[PDB]
Amino acid sequence: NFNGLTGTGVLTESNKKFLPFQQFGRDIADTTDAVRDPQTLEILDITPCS
Amino acid sequence: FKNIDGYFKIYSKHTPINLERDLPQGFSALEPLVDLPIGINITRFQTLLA
């Protein structure tokens, strides 16, 4: 739960480079698969649970 | 500047120009800076000069 963003999945180290003002992230099908930690600047890939 | 229900959503962007004639041709994104939660009716604006 990152400021209302509720979901399930695994948080893996991503290689993306988010903008200094962008925290959330969605794919083509409007599915949240990437988000950064609002406490420490570090991207986290959201892969769906098995 | 926008008139959202609670937020103002101040946008800004600084880019160098060389034409000096009018609005230069080219596409540049406008990155948000601050979102002030100011809920008030705004129907008139006026800028300041130094």
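We number chain B the way Swiss-Prot does; in order, the residues shown are 194-243.
Technique stated in the header: electron microscopy, 3.8 Å.
Placed from the backbone N, Cα and C atoms, the Cβ positions cover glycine too.
Some features that Swiss-Prot has for this protein:
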{"type": "MUTAGEN", "residues": "B:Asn234 to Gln", "note": "Increased resistance to neutralizing antibodies"}
{"type": "VARIANT", "residues": "B:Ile210 to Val", "note": "In strain: Omicron/BA.2.75"}
{"type": "VARIANT", "residues": "B:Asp215 to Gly", "note": "In strain: Beta/B.1.351"}
{"type": "VARIANT", "residues": "B:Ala222 to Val", "note": "In strain: 20A.EU1"}
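Shown here: features listed in Swiss-Prot, placed on the structure.
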residue	record	contacts (Cβ under 8 Å, 6+ apart)
B:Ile210	variant position	B:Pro217
B:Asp215	variant position	none
B:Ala222	variant position	B:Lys206
B:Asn234	mutagenesis position	none
